[PDB]
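Presented below is the structure to which this report refers.
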Amino acid sequence: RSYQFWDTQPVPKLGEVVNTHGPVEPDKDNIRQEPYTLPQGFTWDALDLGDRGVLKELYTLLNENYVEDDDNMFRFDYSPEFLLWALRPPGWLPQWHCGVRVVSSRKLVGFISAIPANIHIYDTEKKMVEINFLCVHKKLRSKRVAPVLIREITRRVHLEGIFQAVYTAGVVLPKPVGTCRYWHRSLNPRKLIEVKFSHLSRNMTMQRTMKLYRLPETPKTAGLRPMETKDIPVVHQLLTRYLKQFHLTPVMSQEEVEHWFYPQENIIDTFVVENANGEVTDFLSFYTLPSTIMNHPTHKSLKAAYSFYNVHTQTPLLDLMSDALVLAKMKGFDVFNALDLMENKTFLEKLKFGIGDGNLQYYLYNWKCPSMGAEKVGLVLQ
Ligand SMILES: CCCCCCCCCCCCCC(=O)SCCNC(=O)CCNC(=O)[C@H](O)C(C)(C)COP(=O)(O)OP(=O)(O)OC[C@H]1O[C@@H](n2cnc3c(N)ncnc32)[C@H](O)[C@@H]1OP(=O)(O)O
Ligand SMILES: Cc1nn(C)c(C)c1N(C)S(=O)(=O)c1c(Cl)cc(CCCN2CCN3CCC[C@@H]3C2)cc1Cl
Ligand SMILES: [Mg+2]
């Protein structure tokens, strides 16, 4: 595919060999003050997610027009409260919640977001942004609106003095820094087979499959408990030290650790291991993101838990993730999803995860560096 838009952007070309490390173009010392022109009848609007009505409008846009599987059976159902968690971390800016509205009706038909993040990439730490929730309403598709959204968020980020970004997508664009693969652990195999997320091996029965994926009723690790306020510093310490081994990671402040890990029901779960000495030595975490199930008579929503950050120093990772599955099961999740990044390959096959179809490509904007294997990627975006 010849990339009409992406060929114009400061990113390496697909199949460019990259032996260097650094920006593609210099920081811009003058920035376009005027928003990019949209097609006639549409206008920019910064979305105040503190206005419940506006948040609801965004919820609806994404609920109806965001990412679907290739067979149009599932669509992500990001909740309003989840969207607040994902889009208002420390340093969030209202101008980086970038909406497109119809002029006449004010209907929300487009969105893109940036949130700030300090990013470690090989031997460099840079203040960057993370781009997510790029969404164009189905009736506006293939009219070149996404490039305008990308240029406009780029402009708004440039105005704040930031010249690099990190982002992920299911599609191949110039040029991935790394490629990960989704893996899936059945928790409720009957429902997953009923809704055609999984399929029964012609070998096996339903009772056999349920027996195969059965988990204990309680976790095995000594002194596992939910994260509490007093754990914020040590969770930060554990995460900071653990992430140094990977080549692409966030560098979180203690306030960011609080934001991303402190438990919020139906959004983010974090459990810490406090040993017999009273020291916190490990933690596991996973976020809540259901998918709407289209066209099934009895089942309307697929409850999925997503592996977030799991830090081990004294508990074996295999055991940590076993307890993660048990906890997810207890809370009523149908499936536990995880990528093959960080050290996840050490446990996926052993804990009966099955490999999915979807790839997640990782990208940097305006940063040229060698690509890395999935096991060196240490960043998880919602
Ligand atoms: C320094 C600061 C920098 C900040 C910015 C950093 C970069 C941020 C980049 C964004 C990070 C997003 C992170 C996420 O949120 S990934 C999730 C993306 N969202 C969805 O998949 C939801 C469902 N799909 C849609 O809403 C639309 O189909 C979208 C909006 C995806 C495309 O709209 P539409 O279908 O109406 O297409 P068009 O005619 O307007 O535009 C076609 C052009 O756009 C290129 N395209 C297609 N898909 C993607 C994609 N996922 N990332 C980047 N580019 C993409 C495509 O190759 C083509 O360019 P080229 O092939 O001609 O070159
Ligand atoms: C049950 C279900 N519901 N939906 C909606 C889907 C697709 C399924 N599957 C069938 S799946 O196997 O679970 C699966 C698959 Cl095929 C592909 C992907 C690629 C995710 C794309 N990115 C773009 C970037 N964004 C920022 C970080 C992630 C986010 C989304 C994810 C999954 Cl989760
Ligand atoms: Mg379009």
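Heads up, chain A uses Swiss-Prot numbers, so what you see runs 115-496.
So this one's X-ray crystallography, 1.9 Å, going by the header.
In case you wondered, yes, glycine gets a Cβ from its N, Cα and C as well.
Residues or ranges marked as tetradecanoyl-CoA binding site in Swiss-Prot (evidence: experimental evidence): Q118, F119, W120, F247, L248, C249, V250, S256, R258, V259, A260. According to its DSSP assignment, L248 (tetradecanoyl-CoA binding site) is in a strand.
Of all Cβ atoms in the protein chains displayed, 16 besides its own lie within 10 Å of the Cβ of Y180 (mutagenesis position). A mutagenesis experiment is reported in Swiss-Prot for this position, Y180 to P, and the note states: Abolished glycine- and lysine-myristoyltransferase activities.
Around the Cβ of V181 (mutagenesis position), 16 further Cβ atoms fall within 10 Å across all displayed protein chains. Secondary structure from DSSP puts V181 (mutagenesis position) in coil. According to Swiss-Prot, the experimentally introduced change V181 to L is described as follows: Reduced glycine N-myristoyltransferase activity.
According to its DSSP assignment, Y192 (mutagenesis position) is coil. Listed in Swiss-Prot as a mutagenesis experiment, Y192 to A is described as follows: Reduced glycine N-myristoyltransferase activity.
Here Swiss-Prot notes a mutagenesis experiment, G492 to D or K, with the remark: Reduced activity. The Cβ of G492 (mutagenesis position) has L357, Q359, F360, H361, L362, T363, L455, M456 as same-chain neighbours under 8 Å, each 6 or more residues away in sequence.
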Practice problem: Measure from each Cβ of the binding-site residues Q118, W120, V250, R258, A260 to the atoms of ligand 2 and list the residues where some distance is under 6 Å. | Solution: none
Quiz prompt | Cβ neighbours of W120 (tetradecanoyl-CoA binding site) where a neighbour is any other Cβ within 10 Å | solution = 16
Quiz item: How many Å separate the Cα atoms of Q118 (tetradecanoyl-CoA binding site) and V181 (mutagenesis position)?
Solution: 23
Practice problem: Could you tell me the maximum Cα-Cα distance in Å between the residues recorded as binding tetradecanoyl-CoA, namely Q118, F119, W120, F247, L248, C249, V250, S256, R258, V259, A260, rounded to a whole number? | Solution: 22
Quiz item: Which recorded positions, if any, among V181, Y192, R258, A260, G492 have a Cβ under 6 Å from ligand 1, given in order along the chain?
Solution: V181, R258, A260
Quiz item: For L248 (tetradecanoyl-CoA binding site), which residues of its chain lie six or more apart in sequence with Cβ-Cβ distance below 8 Å?
Solution: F225, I226, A260, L263, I264
